[PDB]
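Student: So that we are looking at the same thing, I have put the structure below in structure tokens.
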Amino acid sequence: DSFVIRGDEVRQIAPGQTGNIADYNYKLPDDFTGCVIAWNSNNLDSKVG
Amino acid sequence: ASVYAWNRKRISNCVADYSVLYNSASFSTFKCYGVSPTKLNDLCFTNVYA
């Protein structure tokens, strides 16, 4: 799976988490198996204005 | 308050939502002990104190 989110909301990408991303965008199963990987993309995804 | 001389607010005889609080981007920290924030909205308390 892949998506962009802001650097705060990365803490929501876990089993058992809550908040608008884990609530209403992407819910992990609370017994997930696999890996969550993230990196800052400000230099690639941010735009002037 | 200065931390050597901290201030208490009692909360009593009232109703609240806590989810509006712990979802607020204002809070640079929101830890909990003996309760989960996810569970706060199901509870009632003799009092709360801040």
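Residue numbering in chain A adheres to Swiss-Prot, whereby the residues present occupy positions 398-446 in order.
Cβ atoms are placed via backbone N, Cα and C, with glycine included.
Checked Swiss-Prot, it gives:
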VARIANT   A:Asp405 to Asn  In strain: Omicron/BA.2, Omicron/BA.2.12.1, Omicron/BA.2.75, Omicron/BA.4, Omicron/BA.5, Omicron/BQ.1.1, Omicron/XBB.1.5, Omicron/EG.5.1; complete loss of interaction with host integrins
VARIANT   A:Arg408 to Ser  In strain: Omicron/BA.2, Omicron/BA.2.12.1, Omicron/BA.2.75, Omicron/BA.4, Omicron/BA.5, Omicron/BQ.1.1, Omicron/XBB.1.5, Omicron/EG.5.1
VARIANT   A:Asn440 to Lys  In strain: Omicron/BA.1, Omicron/BA.2, Omicron/BA.2.12.1, Omicron/BA.2.75, Omicron/BA.4, Omicron/BA.5, Omicron/BQ.1.1, Omicron/XBB.1.5, Omicron/EG.5.1
VARIANT   A:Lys444 to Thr  In strain: Omicron/BQ.1.1
VARIANT   A:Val445 to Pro  In strain: Omicron/XBB.1.5, Omicron/EG.5.1
VARIANT   A:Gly446 to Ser  In strain: Omicron/BA.1, Omicron/BA.2.75, Omicron/XBB.1.5, Omicron/EG.5.1
Student: Compute the C-alpha separation of A:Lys444 (variant position) from A:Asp405 (variant position), stating it in Å without decimals.
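Tutor: Answer for this pair: 19 Å between alpha carbons.
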Student: At 10 angstroms around each C-beta, which of the variant positions A:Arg408, A:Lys444 has the fewest other C-beta atoms nearby?
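Tutor: Sparsest of the variant positions A:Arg408, A:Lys444 by Cβ contacts within 10 Å: A:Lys444.
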Student: If we take A:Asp405, A:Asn440, A:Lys444, A:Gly446 as the variant positions, which have a Cβ under 8 Å from chain B?
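Tutor: Near chain B, the qualifying variant positions are A:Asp405.
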Student: Please report the distance from the Cα of A:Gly446 (variant position) to the Cα of A:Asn440 (variant position), rounded to the nearest angstrom.
Tutor: 14
Student: From the Cα of A:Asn440 (variant position) across to the Cα of A:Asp405 (variant position), what is the distance in angstrom?
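Tutor: Rounded to a whole number, the Cα-Cα distance is 17 Å.
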Student: Distance check, please: Cα of A:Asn440 (variant position) against Cα of A:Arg408 (variant position), rounded to an integer number of angstrom.
Tutor: 21
Student: Using all protein chains in view, find how many other C-beta atoms are within 10 Å of the C-beta of A:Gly446 (variant position).
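Tutor: Its Cβ has 2 other Cβ atoms within 10 Å.
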Student: May I ask which residues of the same chain, at least 6 positions away in sequence, place their Cβ under 8 angstroms from the Cβ of A:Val445 (variant position)?
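Tutor: Looking at Cβ-Cβ distances below 8 Å from A:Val445 (variant position), excluding near sequence neighbours, one finds none.
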